[PDB]
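For reference, the structure discussed in these notes is given below.
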Amino acid sequence: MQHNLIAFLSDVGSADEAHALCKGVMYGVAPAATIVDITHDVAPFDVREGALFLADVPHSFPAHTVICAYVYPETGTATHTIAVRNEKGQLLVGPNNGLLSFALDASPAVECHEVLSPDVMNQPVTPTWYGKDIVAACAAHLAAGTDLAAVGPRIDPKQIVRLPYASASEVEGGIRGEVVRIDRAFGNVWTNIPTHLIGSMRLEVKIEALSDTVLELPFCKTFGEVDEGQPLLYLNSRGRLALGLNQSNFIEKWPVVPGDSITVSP
Amino acid sequence: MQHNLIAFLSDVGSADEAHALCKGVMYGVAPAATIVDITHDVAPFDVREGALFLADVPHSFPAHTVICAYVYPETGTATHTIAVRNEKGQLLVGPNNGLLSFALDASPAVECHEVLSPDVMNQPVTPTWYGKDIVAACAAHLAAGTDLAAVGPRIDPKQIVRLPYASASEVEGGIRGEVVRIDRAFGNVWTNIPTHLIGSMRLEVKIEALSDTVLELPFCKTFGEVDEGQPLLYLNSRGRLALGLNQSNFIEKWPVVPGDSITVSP
Amino acid sequence: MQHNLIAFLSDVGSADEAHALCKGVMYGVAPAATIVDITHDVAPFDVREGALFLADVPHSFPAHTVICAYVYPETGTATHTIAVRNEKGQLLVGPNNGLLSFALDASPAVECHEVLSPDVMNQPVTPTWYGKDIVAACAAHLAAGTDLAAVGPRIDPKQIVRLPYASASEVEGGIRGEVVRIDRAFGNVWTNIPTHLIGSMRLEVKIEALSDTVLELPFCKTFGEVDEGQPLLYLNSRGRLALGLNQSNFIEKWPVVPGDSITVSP
Ligand SMILES: Nc1ncnc2c1ncn2[C@@H]1O[C@H](CCl)[C@@H](O)[C@H]1O
Ligand SMILES: Nc1ncnc2c1ncn2[C@@H]1O[C@H](CCl)[C@@H](O)[C@H]1O
Ligand SMILES: Nc1ncnc2c1ncn2[C@@H]1O[C@H](CCl)[C@@H](O)[C@H]1O
Ligand code: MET
Ligand code: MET
Ligand code: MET
């Protein structure tokens, strides 16, 4: 099945030609394809950050999409590239190192194969750039309509490496969660606390590390509901609880990092 | 009318997936469309900077263009999104907060509507991301050929919020103007002084704040007319007067900011 | 001959609209064209860096590609823009200041013309932006199928300015070379030492400036062959010798710059 829309993510940056050579390879194999960047500014080697960036990609993108993604410090070793068809019908290609975990939570694997066949690769294969020669090349082949079965042998979806993600839970108070990611352009803090856990309960937010700092925060539908510069709690596009300042940068005011505990209570 | 070329600007950056999810929504509604980024690195919340970046966009881009732009700290409140047809025939979609002001100076609004109809939106609409769910979604619908009248009710062009812009004027000497923007890649300074005001009159340039600094500058057609490192005055692509150093960075040598007065005389 | 794929490089950055106005001009002249960025974050005025970024572009990109590239501090002077057909069949447009040197090493010029004819330019031509009004505009015309002979007069390939590049040589030991570029996203160091010179000979690497620092390094096929954080020598995608740390940044650990000598011996 043709998938004329390739969505492309990596940790190689857009500041040099590296990412564009990959596209060069892709347009060569799939001249009908539209290539769109997700981002290339995933922090180096950071599989987790890459995986978070891919989470909402299945839902935002149409079914004829190939998600092409690589953050691959394991390039040129035993850790293989995989190719996947999800429940939506989209195709996904990347290293089997956890990168596709959160994309697959959004729309599970129906079929998966290890990418092993040289006919879907860019020959010769450079040991230090599987991203281009295997991931990108295979992604374009699948876009052009190559059968998923031709890429290599079938594997069970549990052979796909998954990244552990902490779930928010009820304590007495009391909801305990953590900082998942930071919306870097604005400095809004994203937690793992979903809509339904807070639905129960101005609220009290404790950020213990550091430094046992408590804030009394209003819950708003949007930023403009508090005065300029003032803090707020809101639910984001993903149904997760978030912290921000109206027209300012929250983490510059409260240097929280991913992993940090967030407790919210009446 | 089909407008297969969507030109896309925001303040969300390109360092994460946010801007690409918007494109995901757009390719879904308009699979025939070509999406090209203007830039996503408008400083956060900075409507003015966004508006300057859009100025030359009507003229540089063909008539079948939809200009899709959002810098929207007012997302999820009473400040609506608007959709506009200009005199060139282009379509423009963005928040009614001043963002489209300078694009509209270049090619005025012929027709404008508030974007209110749910059928041109991405349901459900997230209060904190009108950019994606209203601005991007509506832009794609108009690209695909949706009638502008279906987006919501007509409004008068004066109901479109405009940003004030200072005009350069003749004093005795003597031309008084100000710093509009900085060409950040190179550090060239852009003023609001047009070709015709200086046509009259090496020249003398005073930058009063700060610190009453006077420079004797040659007027050149281009950078290579003075020695490497030396300062010059020239007219830019926009017919505005500019200050630069040949193969160096002017603002790193003279820390001027937008708003600062520039006086030029014989 | 139609060349529907335009690959675009400059030093104007992607942080503002400048690069996108160029694309605006290109889609206008060539509505069938696909425009893909190589990168716009070439350091300002740095022709050499631009030229290195273009090296692998002929080989990575299909034959129907127009390579459109400008780093042009000589804009609006006697240094002309050139247009070139290479041995692969690709077309290249840029300033005659050395920028196309390394792209042309990969696939030599078969035909070259100075770009002089106003009918392949964007009128009126702004002296300070040949990038947009000549380079971009001509690139789109050639993409759309304009004959290369219509752009201006033919010239001999030796009238194309070439940048000098240092070759690695055998000494006694002993191979002497230098730092060519830094893989900035990761901090891997690229040398000019090819596969065949080291084929002869853990190895000893001396980086004399600075500060006569010697390292005993293993030669590996890829990063994961040494422990996390440890240094390695490997051959890259280009058949050049490279230095890196496994999942870390080499130049942050050893502040080498392009030009620096690298000596490798048993
Ligand atoms: N010095 C280094 N150590 C470990 N991994 C590295 C590396 N340089 C690049 N990569 C990794 O090579 C991949 C291309 Cl296949 C990129 O995604 C990047 O993660
Ligand atoms: N903490 C914050 N305060 C005010 N506005 C914010 C914000 N975070 C994002 N936006 C705004 O949300 C818009 C998407 Cl609709 C973006 O353009 C951005 O301007
Ligand atoms: N202050 C300055 N001095 C010398 N060259 C400059 C400059 N500002 C922009 N350019 C040069 O103008 C070109 C567009 Cl034609 C860009 O590629 C850039 O290299
Ligand atoms: C260091 S990863 C693979 C090397 C490739 N040449 C690149 O530019 O990233
Ligand atoms: C903070 S603005 C709207 C939120 C959206 N999730 C984003 O990535 O920007
Ligand atoms: C300074 S180079 C040519 C000027 C052009 N206006 C630009 O944005 O770069």
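Residue numbering for chain B follows Swiss-Prot; the residues present correspond to positions 1-201, 207-271, in that order.
Yeah, the Cβs are placed from backbone N, Cα and C, and that goes for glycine too.
Sequence-distant contacts of B:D11 (substrate binding site), defined as residues of its own chain at least six apart whose C-beta falls under 8 angstroms from its C-beta, comprise B:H40, B:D41, B:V42, B:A43, B:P44, B:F45, B:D46, B:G50, B:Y70, B:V71. The feature substrate binding site is assigned by Swiss-Prot to B:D11, B:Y70, B:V71, B:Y72, B:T128, B:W129, B:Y130, B:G131.
Around B:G131 (mutagenesis position), the same-chain residues at least 6 positions away in sequence with a Cβ under 8 Å from its Cβ are B:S10, B:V12, B:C22, B:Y70, B:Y72, B:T75. According to its DSSP assignment, B:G131 (mutagenesis position) is helical. The chloride binding site feature in Swiss-Prot is assigned to B:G131.
According to Swiss-Prot, the experimentally introduced change B:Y70 to T is described as follows: Results in a 2-fold reduction of chlorinase activity. B:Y70 (mutagenesis position) falls within a strand segment according to DSSP. Summarising the environment of B:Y70 (mutagenesis position), the number of other Cβ atoms within 10 Å of its Cβ, over all protein chains shown, is 27.
Looking at Swiss-Prot, the entry for mutagenesis of B:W129 to F says: It has a reduced activity, however, to a much lesser extent than the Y70T mutant.
Annotation of the published mutagenesis B:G131 to S in Swiss-Prot: Loss of chlorinase activity; the original residue is retained in the structure shown.
Counting only same-chain residues six or more apart in sequence, the Cβ atoms lying under 8 angstroms from the Cβ of B:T128 (substrate binding site) belong to B:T75, B:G76.
Flanking an unmodelled stretch of 5 residues, B:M201 and B:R207 have Cα atoms 10 Å from one another. Note: the substrate site is recorded as B:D11, B:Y70, B:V71, B:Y72, B:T128, B:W129, B:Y130, B:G131; in the same chain, B:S10, B:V12, B:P73, B:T75, B:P95, B:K132, B:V135 also have Cβ atoms within 8 Å of that site's Cβ centroid. Of all residue pairs in the substrate-binding list (B:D11, B:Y70, B:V71, B:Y72, B:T128, B:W129, B:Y130, B:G131), the one with the greatest Cα separation is 14 Å apart.
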